[PDB]
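**Student:** Handing you this structure, nothing more for now.
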Amino acid sequence: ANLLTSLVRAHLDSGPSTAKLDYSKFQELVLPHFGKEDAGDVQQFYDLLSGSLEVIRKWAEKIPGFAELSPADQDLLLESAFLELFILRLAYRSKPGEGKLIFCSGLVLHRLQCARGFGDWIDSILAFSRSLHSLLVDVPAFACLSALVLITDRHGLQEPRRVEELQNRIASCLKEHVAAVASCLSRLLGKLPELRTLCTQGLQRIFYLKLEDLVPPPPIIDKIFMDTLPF
Amino acid sequence: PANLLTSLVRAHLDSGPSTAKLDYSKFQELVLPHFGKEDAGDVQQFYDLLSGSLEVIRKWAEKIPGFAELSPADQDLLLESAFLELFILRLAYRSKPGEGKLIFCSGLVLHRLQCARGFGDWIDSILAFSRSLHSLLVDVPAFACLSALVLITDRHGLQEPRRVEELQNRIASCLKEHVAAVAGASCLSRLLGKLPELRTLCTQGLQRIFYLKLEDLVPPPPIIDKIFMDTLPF
Ligand SMILES: CCCCCCCC(=O)c1c(O)cc(O)cc1CC(=O)OCC
């Protein structure tokens, strides 16, 4: 009902439409990947993880009843879920037939201009990408899935039962939508385990980039990292 | 007889395995590990192959002249700062890359595939490094000196750093005295040409332990955890 529509509203307002792209730096050619990753790839990596914070935030608040959660609760769910959301929305938004990563701002890059920036991670992104595109998830269901991933418990919640009351309401609307158009639905959900795997890949890379320390993370990345660390 | 080298190599051999007293009671040159994942046994066994890597490097570091006579806060710092860089090196030389056998300080022998689940892709790099090592065929005395200079070096925090700098020089004199009694400089330069391939195994090592601290099947022993914690510049 209104939930299905209020989620597709917030969703399409967080990504670029078919019309609103910008190829203003796209070259399907990359000159010799000299040595390995230089500071140019590291700071680009940080500026493209920076270019999804504001987007995933407004996308979160324009979802029914997200703002009605405590100031501290909204912060932790968003911090702990950022990486996965960033990934999810990027993979589904991309093109793995030609190798095109399309970002939530509207800019498009070829996988080779990312390779030095992101590391092995990106392939597991493409591998999950087509695996999503083979499922051909429809926009309303994807607007719901994006929410479902964010609307999930992070250790420390003040009102975990209230977060739980919203998820089963969102998950029921996907089950009801997929039934309005159950093994398909389980094949839908079964991607989040591969997602919670790809996140760890993301952290595996950032550990070695703060280590390497060509360029240091933006401060708020520094935060999310430290705060999502179990140690 | 160059008695620093005579009194030094003693510590080395007495900290390494002697052919006859290796351990074959666990070796399987073949094993089918479900690649991609690894259970607590592989991890706690990996952890108990590194907890003991510190006590052996411990019972190899006491026998370093002027090291037991360093402020206990200093001795702990160099052992922790070099532990991982030391572990990879000693493993590579006594290992057998052309057989498929990692021979540890405690005389234990395993097959690459038995480490596959426990260790992961990292260990392949180790083997790849042993190969690069053995092709140079570095002799026993010169190696005994190198592992020390990886330990006896300027780290961040030293209380009495000028002392550590005098011991560094004291180790180099006995190596330079030995490099002249062999050719009676060159090999030293060829060797350093793969020290980046050593600092690489360090970084990969940290990342491996990072991933299993993420995984937290078994919690790391606090001693290694501490080495980890303070080896981070953040
Ligand atoms: C699973 C244990 C490691 C096996 C080797 C895979 C290559 C690697 O070193 C690595 C990583 O471990 C995590 C990452 O996010 C990215 C990379 C690749 C890398 O550094 O870019 C090129 C040098």
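By the numbers in Swiss-Prot, the shown part of chain A spans 362-542, 549-598.
Determined by X-ray crystallography, 4.4 Å, according to the entry header.
Backbone N, Cα and C define each Cβ position, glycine as well.
Below are the features listed in Swiss-Prot for this protein:
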MUTAGEN   A:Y453 to A  Abolishes binding to activity regulator Cytosporone B
MUTAGEN   A:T595 to E  Strongly weakens interaction with STK11
**Student:** Would you mind working out the Cα-to-Cα span from A:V542 to A:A549? 6 residues missing in between, answer in Å, no decimals.
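**Tutor:** Between A:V542 and A:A549, the Cα atoms are separated by 12 Å.
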**Student:** Who sits close to A:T595 (mutagenesis position): which same-chain residues at least 6 apart have their Cβ under 8 Å from its Cβ?
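**Tutor:** For A:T595 (mutagenesis position), the qualifying residues are A:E440, A:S441, A:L444, A:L570.
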**Student:** Near A:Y453 (mutagenesis position), how many other Cβ atoms are within 10 Å of its Cβ?
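**Tutor:** Its Cβ has 19 other Cβ atoms within 10 Å.
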